[PDB]
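Only one structure is covered here, and it is reproduced in the block below.
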Amino acid sequence: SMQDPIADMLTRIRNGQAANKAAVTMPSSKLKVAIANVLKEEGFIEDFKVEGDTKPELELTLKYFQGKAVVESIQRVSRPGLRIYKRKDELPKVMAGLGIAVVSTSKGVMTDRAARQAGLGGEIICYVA
Amino acid sequence: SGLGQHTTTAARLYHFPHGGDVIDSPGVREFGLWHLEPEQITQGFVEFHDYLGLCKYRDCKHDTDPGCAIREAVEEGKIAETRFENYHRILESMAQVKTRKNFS
Amino acid sequence: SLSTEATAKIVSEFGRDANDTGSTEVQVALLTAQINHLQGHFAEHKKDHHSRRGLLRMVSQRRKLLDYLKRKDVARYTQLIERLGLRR
Amino acid sequence: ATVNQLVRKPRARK
RNA sequence: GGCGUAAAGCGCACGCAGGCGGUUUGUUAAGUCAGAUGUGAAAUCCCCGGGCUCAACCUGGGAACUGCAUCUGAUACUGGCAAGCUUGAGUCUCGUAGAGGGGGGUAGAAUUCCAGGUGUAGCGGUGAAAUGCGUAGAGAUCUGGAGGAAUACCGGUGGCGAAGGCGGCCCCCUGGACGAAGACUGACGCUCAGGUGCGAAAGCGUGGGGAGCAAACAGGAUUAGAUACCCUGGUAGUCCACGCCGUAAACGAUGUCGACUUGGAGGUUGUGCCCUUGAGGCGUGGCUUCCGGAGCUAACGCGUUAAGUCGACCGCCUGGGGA
RNA sequence: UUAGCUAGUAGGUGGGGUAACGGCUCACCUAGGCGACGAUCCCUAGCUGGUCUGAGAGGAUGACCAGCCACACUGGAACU
Ligand SMILES: Nc1nc2c(ncn2[C@@H]2O[C@H](COP(=O)(O)OP(=O)(O)NP(=O)(O)O)[C@@H](O)[C@H]2O)c(=O)[nH]1
Ligand SMILES: [Mg+2]
Ligand SMILES: [Mg+2]
Ligand SMILES: [Mg+2]
Ligand SMILES: [Mg+2]
Ligand SMILES: [Mg+2]
Ligand SMILES: [Mg+2]
Ligand SMILES: [Mg+2]
Ligand SMILES: [Mg+2]
Ligand SMILES: [Mg+2]
Ligand SMILES: [Mg+2]
Ligand SMILES: [Mg+2]
Ligand SMILES: [Mg+2]
Ligand SMILES: [Mg+2]
Ligand SMILES: [Mg+2]
Ligand SMILES: [Mg+2]
Ligand SMILES: [Mg+2]
Ligand SMILES: [Mg+2]
Ligand SMILES: [Mg+2]
Ligand SMILES: [Mg+2]
Ligand SMILES: [Mg+2]
Ligand SMILES: [Mg+2]
Ligand SMILES: [Zn+2]
């Protein structure tokens, strides 16, 4: 059903980005905040707010160029049907280093560019292309 | 139940004890009359040769034409009416086989 | 399922008050009395294969609800199985 | 298509 | 890599094992990751060299051997334990719609049989005829009775059901679906190989039943022949009980569930408010058809009910024919 | 188009046994063991370090070199 909520999060981002929507809403969680705040610090989105404490509702502000999609495509890599893990030197790049790869480690959620100074590996979340 | 079967194939050759050859035939239910004009249908019957040139007109369908001397010979009894009713059945079969077209 | 007098009483039998109606042990008893209500029906009506689908739904629904109380707290499980006559 | 289907039986090479 | 039509989504449903799983916190460090030790024989391959006049070839050291075992770490995610939370999935009440199934009665046309009455030369059938029926009075009409099976109109891309399917009315028993207001349990869930049940019609077994229709067959036309077509009849079967058989172009030729993404023309079914100022105005869920944008597609077309973008799981296909 | 297999079989006591533990062997005691994570049956095959192919992942195989196991006309047995 909603068994991969991160893949449900990537579905709601990719649709409203392409369909010229100004802002989207989604059910919040701890892990969804730990991904959207990284995308806010990497220039892909604008802002996020939390609403509700018994039903946590996350909101995302979209971002455009001249009415053109900033996030052109995003790819869920690991999934509950097949888990993907890499080491500190087998971290894949997106568009040969242009896009970022969201990898959550013990030192929080960071990119593979940020995992060079950290020297860790773990679960690949999404290819932000 | 009331029919016949064609088991033996087209033609197998053998010899008579005296002389000559034999040719067997298939069980055939077909009638190919695409060859020639219905003038040749008039020539296809033996006793109808000697009664030609006796009717009224120089051309005659011999069924719907008044004064057919061939029809007078059938009414006389020198020609049986089984052959005459089958004669125009051949001509009316050319009204139904000819319909689509066929040529060699 | 049943009338109002049969429904509301069994909720008061196994519930702590009149509001204790959504709990799992009540839901077992709602299906237990319903299958016991349909014992003589399907014996006479073996050619009613369409109402048998509703019967096999409630047997499968009761089995799933017995699996929840058994995996969490077996003390309330051992009470209800003999109090309604289960485990055969 | 499913990876979990190939756990039971792999792709049958002709 | 695909499964609407190119080969392919089991006919459908239940459900064990298996896979997978919302959200908050703590704990374990299981999976994973970081570091280190030991090990992964040599030769081969790779890096830089050296040597045989050169190359092949031989060879120095390093790298590689992505492996496995152990220790010390980090705790975001996955797993286990613990306590939870409510939007998922369920429970109650008040209601509404429906050919949902089973059982038992009952109605009236029509068909045919039989009884009676009045009544006369054809009825019947086809492109045209014949077989067949009828002066024992057919056919037609009217009265009365018997049996059998089906339900005109309503009735419509209308409704219901997992599907095949389901249609006179009435009673009884019984199933799911949907809506409103809240209360309540607290992930109780999704999915499914074997297993399990349902599953059009034909046909099979035993015992009933018999109008109409109707394989085989009888008979007459057609014809080259008629075996088929057409027509007059007619058994099995169609009907019911009791089983078995389990295949269909069982088709939406689309497996199920969930999350989102511009919209219209309508239908069906509710509910909330409103000069009730009319069966209306304004909203808002469930179900359903036809158009159509972006997007997808081999084309056709699909297009908020996807064949758009994705996840969870399962089935199935690998040139045609053989098959 | 292999679903049940297995009575020295699974475990225990004691005796015996080899260089060493042990159903390795024997009496007794228990009725378990294995198995849809493929037991068992049938067919095929020495395996590995590697070679070859391939961008890689994979794919096919095991001659020469090296490591190990088995075998020495067929079958069985013990001595040294
Ligand atoms: N009583 C009888 N039977 C006969 C006579 N002649 C032939 N038959 C039978 O008729 C049948 C047909 O004979 P056949 O010669 O096979 O016929 P056909 O015409 O050759 N057949 P096809 O068309 O296959 O070649 C046979 O069974 C044969 O015995 C006869 O004079 N009397
Ligand atoms: Mg009801
Ligand atoms: Mg292809
Ligand atoms: Mg096809
Ligand atoms: Mg189907
Ligand atoms: Mg080596
Ligand atoms: Mg070396
Ligand atoms: Mg070397
Ligand atoms: Mg040189
Ligand atoms: Mg009648
Ligand atoms: Mg509570
Ligand atoms: Mg029979
Ligand atoms: Mg007929
Ligand atoms: Mg029968
Ligand atoms: Mg079939
Ligand atoms: Mg269609
Ligand atoms: Mg368009
Ligand atoms: Mg459309
Ligand atoms: Mg084939
Ligand atoms: Mg011993
Ligand atoms: Mg040698
Ligand atoms: Mg060797
Ligand atoms: Zn003439």
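Chain B is numbered as in Swiss-Prot, which gives 243-346 for the residues shown.
Structure determined by electron microscopy, 5.2 Å.
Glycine too: its Cβ is placed from the backbone N, Cα and C atoms.
Annotated Zn(2+) binding site per Swiss-Prot: B:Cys297, B:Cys302, B:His304, B:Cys310, in sequence order. Under the DSSP three-state reduction, B:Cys302 (Zn(2+) binding site) is assigned to coil, being neither helix nor strand. In sequence order, B:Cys310, B:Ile312 are the residues of the chain that are 6 or more apart from B:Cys302 (Zn(2+) binding site) and have a CB within less than 8 Å of its CB.
DSSP gives B:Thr250 (mutagenesis position) a coil state; it is part of no helix or strand. Record note (Swiss-Prot) on the mutagenesis of B:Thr250 to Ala: Loss of GTPase activity, does not dissociate RbfA.
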Cβ-centroid neighbourhood (8 Å) of the Zn(2+) site, B:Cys297, B:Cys302, B:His304, B:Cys310 excluded: B:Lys298, B:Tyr299, B:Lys303, B:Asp307, B:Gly309, B:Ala311, B:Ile312, B:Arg313
Distance from B:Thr250 (mutagenesis position) back to B:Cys297 (Zn(2+) binding site), taken between C-alpha atoms, in Å: 47
Spatial separation of B:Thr250 (mutagenesis position) from B:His304 (Zn(2+) binding site) - C-alpha basis, Å: 41
Contacting recorded positions, sequence order - B:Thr250, B:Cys297, B:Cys302, B:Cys310 vs ligand 3, Cβ under 6 Å: none
